[PDB]
Amino acid sequence: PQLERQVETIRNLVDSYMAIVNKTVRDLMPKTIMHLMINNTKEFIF
Amino acid sequence: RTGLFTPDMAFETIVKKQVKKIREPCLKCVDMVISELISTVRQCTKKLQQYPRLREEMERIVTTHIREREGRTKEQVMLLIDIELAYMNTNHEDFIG
Amino acid sequence: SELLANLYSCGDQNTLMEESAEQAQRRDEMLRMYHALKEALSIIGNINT
Amino acid sequence: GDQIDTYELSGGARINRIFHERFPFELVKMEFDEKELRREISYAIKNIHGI
Amino acid sequence: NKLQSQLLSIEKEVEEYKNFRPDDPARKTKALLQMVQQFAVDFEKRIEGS
Amino acid sequence: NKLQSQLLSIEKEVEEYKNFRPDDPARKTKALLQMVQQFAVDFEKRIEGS
């Protein structure tokens, strides 16, 4: 029936949205670590 | 020294300088949203209630809570800009990337 | 619109909402666990020094 | 500084710089089952519409 | 950190449990309103799909 | 017929007034509970759009 087309649409939209979420996680995870652990240790050392 | 190649900090410090300009509008947005939440709580309390004591107390409580939360909503906006300044990620959607 | 007033209007509200014995046991245990956790974390704080 | 080790990788600098390029590898080992997705999507649509 | 996490998980409930008194109409009526709101939300969820 | 139609819009409410007393804790309690439930439902309706 037509319901399969609806499933297809949702299947594609989730992929597209998760394509955006990964970028954000890839960009923010290293910076979250630079601010709170690496740069804090450096400033503590100096 | 002498300029054989372009330094990185010529890029990093101009970017870090322009990124710091973003703190202001981000805190404007939080103030505007708190304005709307207070407005709506006033509409709900105006419409429903004609026990003056109960409408007064209920609106005081819901607005005190929204105020105690503005103090937590604005920390994560400052901390997100700080996180934006901690590291320069040139691996995606950029000329180099 | 009407269910809450019907439930409330029945007499003996102190018996309508009585708790089962299981909840009395659960909350007594959670209180003991909470106090024991606080004491343990105090001892660790006073040992690390 | 001007004392650069040209034998190894610098240690923290490029080990961490590469931990930030192993992390993307960890994000693609997910293996989501398509069949259960399409089933739960169908049931979700029907349950959302409801009556 | 283990003990801190356990306290954080338990605190929101033991906050209420520590003040228990069996003769407390306020608790009974708050429970009544919570049960009724839960029932009306589950019912609307199953019928309307909301 | 016109009078009976008018009286129907009044009975639902005056059934509460006929037994009115200046000191009635049960009436106040159920008025509080009903008004809290009304507020929570209206607020969620205004922001969520449900």
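The numbering of chain E matches Swiss-Prot: 298-347, in order.
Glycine too: its Cβ is placed from the backbone N, Cα and C atoms.
What Swiss-Prot notes for the published mutagenesis of E:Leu330 to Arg is this: Significantly decreases receptor-mediated endocytosis; when associated with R-334 and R-702. Under the three-state DSSP scheme, E:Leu330 (mutagenesis position) falls in the helix class.
One mutagenesis experiment named in Swiss-Prot is E:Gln334 to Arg, and its note says Significantly decreases receptor-mediated endocytosis; when associated with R-330 and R-702. Here the Cβ of E:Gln334 (mutagenesis position) has 15 other Cβ atoms within 10 Å, regardless of which shown protein chain they belong to.
Within its own chain, E:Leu330 (mutagenesis position) has no residue 6 or more apart in sequence whose C-beta sits under 8 angstroms from its own.
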